[PDB]
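Notes follow the structure.
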Protein chains: 4
Amino acid sequence: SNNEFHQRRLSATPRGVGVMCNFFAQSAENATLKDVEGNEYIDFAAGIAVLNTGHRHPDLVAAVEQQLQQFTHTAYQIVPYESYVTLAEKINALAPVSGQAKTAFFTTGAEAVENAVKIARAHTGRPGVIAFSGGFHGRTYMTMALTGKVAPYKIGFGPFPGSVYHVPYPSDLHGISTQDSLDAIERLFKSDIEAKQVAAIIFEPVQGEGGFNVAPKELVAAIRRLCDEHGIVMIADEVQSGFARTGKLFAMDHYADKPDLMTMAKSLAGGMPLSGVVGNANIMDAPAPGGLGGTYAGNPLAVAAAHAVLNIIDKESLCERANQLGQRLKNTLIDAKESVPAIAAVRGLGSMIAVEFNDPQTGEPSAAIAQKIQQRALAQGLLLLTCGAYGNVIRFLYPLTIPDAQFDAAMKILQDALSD
Amino acid sequence: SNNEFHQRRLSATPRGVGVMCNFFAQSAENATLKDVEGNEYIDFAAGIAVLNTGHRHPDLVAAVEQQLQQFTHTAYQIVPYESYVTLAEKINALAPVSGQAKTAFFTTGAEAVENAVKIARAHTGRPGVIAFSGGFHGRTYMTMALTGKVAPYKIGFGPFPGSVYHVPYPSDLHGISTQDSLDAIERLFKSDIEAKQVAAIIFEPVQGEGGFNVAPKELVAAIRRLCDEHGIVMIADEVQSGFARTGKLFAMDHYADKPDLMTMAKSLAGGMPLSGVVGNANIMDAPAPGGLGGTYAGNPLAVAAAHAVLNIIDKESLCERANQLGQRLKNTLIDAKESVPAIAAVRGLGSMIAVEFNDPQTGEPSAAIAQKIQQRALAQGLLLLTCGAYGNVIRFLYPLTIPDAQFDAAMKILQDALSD
Amino acid sequence: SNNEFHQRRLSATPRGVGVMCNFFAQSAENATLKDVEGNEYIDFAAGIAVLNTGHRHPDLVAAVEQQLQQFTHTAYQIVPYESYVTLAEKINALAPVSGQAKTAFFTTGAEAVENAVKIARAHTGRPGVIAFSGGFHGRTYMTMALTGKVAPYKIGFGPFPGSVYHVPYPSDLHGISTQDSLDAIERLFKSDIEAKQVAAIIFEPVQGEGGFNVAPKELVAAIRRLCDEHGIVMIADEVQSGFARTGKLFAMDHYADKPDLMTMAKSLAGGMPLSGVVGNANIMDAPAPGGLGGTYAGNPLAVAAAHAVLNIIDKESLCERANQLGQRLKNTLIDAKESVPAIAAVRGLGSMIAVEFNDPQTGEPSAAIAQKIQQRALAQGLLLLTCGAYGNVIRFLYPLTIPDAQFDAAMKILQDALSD
Amino acid sequence: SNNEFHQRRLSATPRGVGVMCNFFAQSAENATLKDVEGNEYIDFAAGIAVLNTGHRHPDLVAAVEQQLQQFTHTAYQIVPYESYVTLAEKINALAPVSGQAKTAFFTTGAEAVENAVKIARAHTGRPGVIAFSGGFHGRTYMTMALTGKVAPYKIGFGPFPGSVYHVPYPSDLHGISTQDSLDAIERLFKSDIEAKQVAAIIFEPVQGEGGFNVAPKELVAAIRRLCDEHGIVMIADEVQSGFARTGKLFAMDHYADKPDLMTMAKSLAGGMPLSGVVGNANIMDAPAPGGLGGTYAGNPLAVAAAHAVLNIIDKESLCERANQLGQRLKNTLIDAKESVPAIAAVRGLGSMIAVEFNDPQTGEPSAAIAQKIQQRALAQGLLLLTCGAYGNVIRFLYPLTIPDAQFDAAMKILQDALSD
C-alpha cells in the first residue's frame, strides 16, 4: 500500500527530508519505474540526472556483480585497488582541465565540491570563494554557503562562513547580462574582498536547480581571464551537467576555456554513490598526504559502475543521442508555445532542457501553472521535475538511453499536459 | 604487479589522498584479504571499522544482489522506497534516545555529522558548537572545524568558522580528568560564547582516531546535565563506535544518559556507502521540508546491506562475540606486558581495543616503536592500524565475524611482533 | 622647519599612518591654518568635515575652558555629569527619528557605528549587516567590514566577518540606479542570507569619502520600507554629513522617512573627540546595563564643545549659510564647466559639494587631472581634499563659518586652478 | 538635585550605558571629587585608572590651555604637527618593545588594540588571535571577541569571528598555573588552529577587569618563546597597567622579555582622550600607507596632556610613589585579614592592588560582601571600584598624586568599611 507507507515514512523520518511523490518505488529499468502497487511511470527525473545511462543498465549491473564477487570496501586510504587508478586515468584523459589532469574520488557531489574548495584554499592560501546566484553545490555547511538559493536549502542553518559571496548569473529572461556579472565581481573586489584574497570562483556551466541557464561563452572567457590575472582557481561544477548530458561528455567541452578544477558526481556512476574532482596537477597536489580522503571514497562497486558508464556512453553514443533527444523535446515545446502562451522560455543544452512558465494574464513567474502541468503528466504516468528560483521551471531529465517509442509517448503526454 | 600500479597511482591521483599500504587489493572475504600478487593478510583494519560483519558477508551479498535486481537509485527525495522506512523504524527501535526517535539517512559519516549540526542549529536557533580535542568527525569544512586534530586533517584548509570550540578529552595516561573537560567548558561559557548561544555538544563515546579513549560515565552524565540545563543538543558520534563494536549495539548503551542525537555510518552498511542520524523526534523535526537531503542519501543497495547487517549482528550474537574477542585480545596483551615494557596502556570497550606504547627508557610516547611493531606484523601477514595524538597507539579493528582459528593465529603473530 | 619634522615623522611613526601634507600645523583659527614656517592656508578640509564651526570658534573655546576649570574626565559609567544628559536631551529633541529618542555618547565615529551595530544585533538577535559600496564607516574591524572600499582601508586586515554584505550605491554618472541597489538587496536575500537574519542596513545619506553621492529619495524610502517589512534596523551614518553640513541639521532632514538609528561624530563637537548614537528608544534600550560603554565616552570637554556647537549652529544660522555657500561654489563650478571639459559632474547637498573630473578626450575617470588641480590650489594656498572610487573627485569641506571674503578668494583660486 | 537628574539620565540615555553612582560630578582636582550637591569624595577610581597624575594636574591644565590657544584638531592624516612626533619619539625612547620602536596614536584604547591586531595581521598574513580568560580589551566587535569575559561585555552581540581563542590566565587562588596556560595553548595548536596561522598572542601583564592578576615571569617568558618559535606577534595590553601604575613606567619593565607591540591609553593623557600603539618598527611598518588612521587620532590637546603626564611622572617620582602607596595599602589590608575572614586574597603590583573576598562561612566567591564593603565605604565618602570574574574583587585605583593625609584618611575609611 502507498498510503500505509506514506504514513509510516512520515512517522519514521523527519519532515526535513522532504519527498515529492507519495508512491513507493518497487522496480526500475532504463527509463521505466514501477511502484509497489503496479503502476508504471516514465522516469524523466533519472534520480535527479543520475541515471544518464538509465536505471540498471545491463553493463552496469554486470560490472557491479563482478566487483561484488571480489570486495565492496577496503578503505582506499588503507589498501588501494587498480580500478580507482584506471578510472582516474580515463578521467584525466577525458577531462577538460588546465595542464596535466589528476583525479581524486570521493562519494557525494557535496564532498567533491568541498574538496575542490579545500584544494583551492590549500593551493592559494586564500579564504575567499565567489559563486553565482541560483547555483547549487550541496547541502553541507560550506556547500550551502556556496549555494545561491536560500529557500529552502539554507533556512535555519546559519550563520554562514565569511569570505563567501555571490554574483548574479546571466539570464536572458530576467535582464541579467554577462557584464552585470562582471560588474558584480568588480564590486566584490572593490567593496568586500581583495582579488588576491579570493581562492576560487565556482560555477555551473549549466545551472541545475537554477533553471538550466547556460553560461554564455563571454562569461566563461571572462572567468578564465580573471582567474589567470588574479591567481584564482576556476572551478567548474559539472556534477549535474557531466557525462553526455549536454551533448558533449562534459558541459565545459562546449567552451574554449578550461577550468582549473572540475567536480563530478551523479551520472558519473550511473546510479551508484561516487563523486570526484579532476584538475590541474599543480593545484591538485597542494594538500599534503593525509589532507584529503574519506572512508567510502572511491567505492569499488561505484567505480566499477563508473567504468561501465564511460563504456556505455561511448558505445551507445550517448552524446549524439542527447543532442537528438534534446532537439526533439525543443521541437515539441516550441510547437506547443503557439497554443499555450504560459510557456515563457525554452532553454538548455543538449538533453539538459527546461521550460519556464509565466502567467499569461499577469507576466509574473507562476509556480501554480508548472505544478498543475506536473500533476497532469504524473497522472498520465510521466514523472517530471521542478526547479528554478521561483519554482516555475520544468526540467527534463530523461535517461539518455530511453527508447524512441517511450520518448515519443512521453512527448505526447507532455503535449496533452501543456494544453489544459 | 603491486609496484607498477604504485607509480601509476602516484602519477594519476593527487598526493593529498594518502595511502598506507604498498599492495593493491584483489579479493576479500570475512577477515582475509588477498592482493593482486596472491599474498594473504589477516585484516585487523576492516576498512577502518566499516566491516564489523566482515568482508562480503553472504547475507549482505545476497541482500545487495536482491536489491540490484530491483533498482540501485531513485533519488529518495523524489521517489521513496520501503526499505528506507523499515530501516529507519528498526534504528528508531534500537537507538539509545529518550522517547520517540526519528531517523534520516545520508551517504557518508561526515554528511551525517553535518546534518546533526544542521538539525541542532535549526532546533536551537544558535550558532555555537563545542567538541573535544582528539575527536574526529569528518573531512568536510564544518566537520574539519569540529575535528580536534589539526595534523593532518586541517592543514591548509582554514580559516575555520567561528563559534566552534574544543575542550580536552579525559585520558588517564595523559593526566586529563573529567573535571578538566568541565572546567574548559565553563571557561568557554565565561570567555568565548554564552551557553545560550551554543547549539550542540558533539562527542565520541569512544574516540576513533584519538586512540580509543573511553568517555567516563561522569563525563557523559555531566554533558547530559549541561545540555538539559542550557538547552544544548547532545550529539553522540557513533560512526566508528556503532554496531556491536563495543560489546553493545551502540557505545551509548554503556551509559545511563541518552543523547539527543546520534550519528551512524561505517559498519552501518557493512561495506556500502550509508550513514544516518537518529534522535529526539521533536528535535529531528526542526528543519522544514526541503532543508535536509542528498542525492545518494539512503542508497537502496546500502539500505539493503544495512538491513542485512542488523540481522547478522542479531542472529550471530556479535555483541557477545565482540566482548569475547576483546577479552581474548586483552589477555594476550597483558600476557605480553611482562616481556615488553613498551606496553604503556591497554584501553577500550568490547572489541574496540587499543594498546599505547611509551619508550621503556624515557617514558615519552614512542611512535617509532608502534610503527616497528606494525611493520613486523605486516611482514607476518597481519594488517594493523595506528592512531592517537602522537601516532603511538595501535588499534585492533578485526571484523567481529573473524573465525576463532584465524584470530588465534593473529594473536600469535601479534605476540611475535611485540617481541624484541 | 617642515622638512626636518617630515623626516622625524617618517622615522618615529609607522608608514601606515598616511599623511597628506608636507607642512606641519602651527596655528589655526576658523578657516585659516598657519604652518610652523609662517605660510597661511585657506582650510577647505576642516579636519575632514570636523570643523563645521571652524578652527577654535570663540564659543567652543570658552565652553572648553569653562569645563576645564571643572573636570576633564570622571569615566561616565562610573560618575555621570549633567552636561552629558542635557546634550542627550537636545540631540533626542533634534534627531530625525520617529517617536521617543534616546542618545548615547562615545568617542570616535567608528565607535558610534560599532555601537549602532551592537544595538541592532541586540534588538534583533540576528547576525547580518548590509552596507553600500563606496561607504566609509571607520577603521576598526567591524567598521572596515562595513566599509565598501577595499583599497586602502582593508588591505591586509582580513579575513572579515561573515553575514556582512554590500550593495551598489545610486550614481547617475556610473550607471547605478536605485533599482540596481534594490535588486542587489533582493539577490542578497535570495542567495546569501535570510531577510529575517539581517540585523541592520547601514547607509550614508550623503556618501563622504565615496564622492559626495546623494541618496535619492526613492532609495531612502525603499530602505525604510524593507526595514519595516523584515524587522531590520535602519542605520543612517551622519558622522560626516551631520550638523548643518548639508543645509539642514542632519542630512536625513531632507527626506520624509526617518531611520531607526543615526550615528554622529566629527562636527558633533567641532574639533573635540566625541561621537554619539541616537535613535528609537525601544531599540536603543535593547542592550542590558553593562553592555555599552567606553572609558573616554562622552568626554566632558567634548560634551561642552558640542553644546557650544549646537548654540553656534543656531545663533549664526549655519544651515542657511551652508546653503548659500554651496550655491556660490556651484555657481563657480558651473561657470567653469564651459572652459574645463574635464568637469564631468558637480553634486552634493548644502555645503557638502564635490566635483568629479573625467578625461576630456577618453571620458574615463581622471585622478591625474584632479591631483593636478589639487596641487595648483595647494601652491596658491588652498587646501583641497580628494575622494571618490577612482580618486578623481575633489570635495569641498570648508568651515561653514568661513568669512565671505576668504570664501571669494578661495573661489578665485579655484577658478585659476581649474583652467591653468 | 541628584534624584531629578537620575531620572532625567534614565530617560534620555539607553539602559545599556550602565552607571555606578547616582550622584553627578560638579568639580574635581587631584583625588577630591565634588558632586552637584557639595558632597566630597576621595576618588579611588581615577576614572578607571585614567588619572594616575590626578584630576586636573596643573601641568596638564597648562599644556592643554597652551594648545587650546593654537588648534584643537587638524586631522593629523591631513596636516601633521610637531607634538605628535615628539611624543612618539619619547615613547620610542621609553617603551620596552623588542628592537627599535615606532609609535602611532589613536583615540580610544579599544582602537589601540584594534590597530595592534591589524598590524599583526598585516605583518604575518595570518587570521588567528589568542587571548586570555578574564582579559578585557575593549567594547568594539574585535576587542569584544578578544575580551575574556562574556557577562556583561559580550551578551547579545554575537556571533563572533573565527580564529579568536582564549586560554586560562595563571591564578594562585583558582588553581590555574603557567603550565595550565601552556597546555591550553598547545591544545589550541593541536585541535583548533595551526600555530603558523596565529597572528598574535595578546595579554595583560596585570589584568585590569580580571582582578589584578599578575602574569608570572615564566608565563611571559613562555609567550615570548612561543611567539619567537612560531612567528607570532606578542602584544602587551598596558592600557590600564601603563604609566607608573605598577611601580615602573610600564608593567613590562618588571620582566626580562620584551613584547613586540604594546597598547597604551587611559593614564597616557591623564584624563584626555588619547591612545597609542608602540612596537617594533619593522612590524609597525607592515600596513601600507593609508591602512591606519582615525579622524580624532592623536588629538593635539590630548597629546599635550600626554607630554605633561610624562613630565609629571618624572618630576614627581610617580613610580616610586606608586610602590610606596601600594605597600601602605597592602599593610592595611593584611592587618585587616586578621579580623576580616572574608579577605581571601590581596594581590597586585605597585599601586595596582586588589583585594578578593570569599564568603567566610562557605568558601564561595562573594560579590555581595564586596558590594557591602563598597557601599559602606561610599557612605563615608570613599569611592571604590569592583571587578573580577564573579564581581567579588575590590580594585584600588587612587591617583598616584594623592596626598599622604588623604590616603591615610582613606585607609581609616577602608578599615572601618572592612569590618561590620
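All residue numbers given for chain B refer to Swiss-Prot; the residues shown span 2-421 in order.
The backbone N, Cα and C atoms fix where each Cβ goes, and this holds for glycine too.
Under DSSP, B:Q241 (pyridoxal 5'-phosphate binding site) is assigned to coil, being neither helix nor strand in the three-state scheme. Among the features that Swiss-Prot reports, pyridoxal 5'-phosphate binding site is placed at B:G110, B:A111, B:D238, B:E239, B:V240, B:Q241, B:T296, with the record citing similarity to another entry.
For the published mutagenesis B:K267 to A, Swiss-Prot gives the following note: No GABA-AT activity. For B:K267 (mutagenesis position), the same-chain residues that are 6 or more apart in sequence and have a Cβ closer than 8 Å to its Cβ are B:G48, B:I49, B:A50, B:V51, B:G110, B:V240, B:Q241, B:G243, B:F244.
Listed in sequence order, B:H138, B:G139, B:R140, B:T141, B:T144 are the same-chain residues six or more apart from B:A111 (pyridoxal 5'-phosphate binding site) with CB atoms under 8 A from its CB. Annotation note: B:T296 (pyridoxal 5'-phosphate binding site) sits in a coil segment as assigned by DSSP.
Proximity to chain A (Cβ-Cβ distance under 8 Å) holds for the following recorded positions out of B:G110, B:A111, B:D238, B:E239, B:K267, B:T296: B:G110, B:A111, B:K267, B:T296.
Under 8 Å, Cβ to Cβ, and six or more positions away along its own chain, B:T296 (pyridoxal 5'-phosphate binding site) finds B:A76. For B:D238 (pyridoxal 5'-phosphate binding site), applying a Cβ distance below 8 Å and a minimum sequence separation of six or more within one chain yields B:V114, B:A117, B:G136, B:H138, B:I203, B:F204, B:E205, B:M263, B:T264. Around B:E239 (pyridoxal 5'-phosphate binding site), the C-beta neighbours below 8 angstroms that are at least 6 residues distant in the chain are B:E205, B:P206, B:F251, B:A252, B:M253, B:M263, B:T264, B:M265. For the binding site of pyridoxal 5'-phosphate, formed by B:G110, B:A111, B:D238, B:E239, B:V240, B:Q241, B:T296 according to the record, the largest Cα to Cα distance is 23 Å, rounded to a whole number. With all protein chains in the displayed structure included, the most crowded Cβ environment within 10 Å among the binding-site residues B:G110, B:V240, B:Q241 is that of B:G110.
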